Amino acid sequence: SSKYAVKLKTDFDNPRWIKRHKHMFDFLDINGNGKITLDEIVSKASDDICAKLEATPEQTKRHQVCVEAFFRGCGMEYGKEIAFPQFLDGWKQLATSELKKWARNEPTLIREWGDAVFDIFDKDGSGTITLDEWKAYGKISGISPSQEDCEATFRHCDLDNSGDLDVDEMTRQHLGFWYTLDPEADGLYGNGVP
Ligand SMILES: O=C1N2C=C(c3ccc(O)cc3)N=C(Cc3ccccc3)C2=N[C@]1(O)Cc1ccc(O)cc1
Ligand SMILES: [Cl-]
């Protein structure tokens, strides 16, 4: 064996990365008081999204576990209000941890959250999400309600031979979009998210 240096592509001080997360923070900050909690995020995931997607009790439970792990990775814990500066600092730590797992080819928290979301739409067990299924998610989660933005997502990604999207591709895109500000990921959510 031998050691090999890999560049963890981060640009945490770039306004484009900061604004991307500020947009999402405001999106989660429903009442606009500048504070959100893990409790609210989990309620959104379980009581709102999974309920409307009619996910099974077990799929909802698994999805919740992934959401809890993901945002705890950002330093969020139940019962504690979080303002943007802390939220952003948490994303810096999450991104760094994720990118290291990525370089070591160990499953990331974003990949696992992805598995849980794709599972909900896995009617035939092939593990793919169709454009119509993504449009449903975009509208219900509210991250991308625009049909055109949802089509932009699929157009942006490299789809399988049937025109559908798989988790392996989406995970790579999400990593570049949320963690690294990779130019290859720009436009992932169309005009829905900067
Ligand atoms: O990536 C995704 N997200 C990132 C953020 C988000 C939140 C805050 C930030 O600062 C940055 C990004 N918020 C939501 C929407 C959401 C939020 C809370 C609870 C449930 C859903 C969201 N849904 C995902 O498409 C779901 C998903 C994950 C992996 C896949 O392969 C496919 C689909
Ligand atoms: Cl992966």
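Here Swiss-Prot sets the residue numbers for chain A, with the shown residues being 2-195 in order.
Heads up, header says this was done by X-ray crystallography, 1.7 Å.
Note that Cβ sites are derived from N, Cα and C of the backbone, with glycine treated the same way.
These features come from Swiss-Prot:
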| type | residues | note |
| --- | --- | --- |
| BINDING | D30, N32, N34, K36, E41 | Ca(2+) 1 binding site |
| DOMAIN | 53-88 | domain 'EF-hand 2' |
| MUTAGEN | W92 to F | Shifts luminescence to violet by adding a new band at 410 nm |
| DOMAIN | 110-145 | domain 'EF-hand 3' |
| BINDING | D159, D161, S163, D165, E170 | Ca(2+) 3 binding site |
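Summary: among the binding-site residues (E41, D159, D161, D165, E170), the fewest other C-beta atoms within 10 A of the C-beta are counted at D159.
Mapped onto three states, the DSSP output places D161 (Ca(2+) 3 binding site) in coil. The sparsest Cβ neighbourhood within 10 Å, among the listed recorded positions (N34, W92), is found at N34. According to DSSP, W92 (mutagenesis position) sits within a helical segment. Here the Cα atom of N32 (Ca(2+) 1 binding site) is found 22 Å from that of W92 (mutagenesis position). Across the fold, the C-alpha of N34 (Ca(2+) 1 binding site) and the C-alpha of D161 (Ca(2+) 3 binding site) stand 42 Å from each other. Counting residues per DSSP class in helix, strand and coil order gives 23 helix, 2 strand, 11 coil for the domain 'EF-hand 3' (110-145). Rounded to the nearest whole angstrom, the C-alpha distance between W92 (mutagenesis position) and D159 (Ca(2+) 3 binding site) is 27. In three-state terms derived from DSSP, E170 (Ca(2+) 3 binding site) belongs to a helical segment. In this structure the alpha carbons, written CA, of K36 (Ca(2+) 1 binding site) and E170 (Ca(2+) 3 binding site) are 32 Å apart. A C-beta separation below 8 Å, combined with a sequence spacing of at least six in one chain, links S163 (Ca(2+) 3 binding site) to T129.
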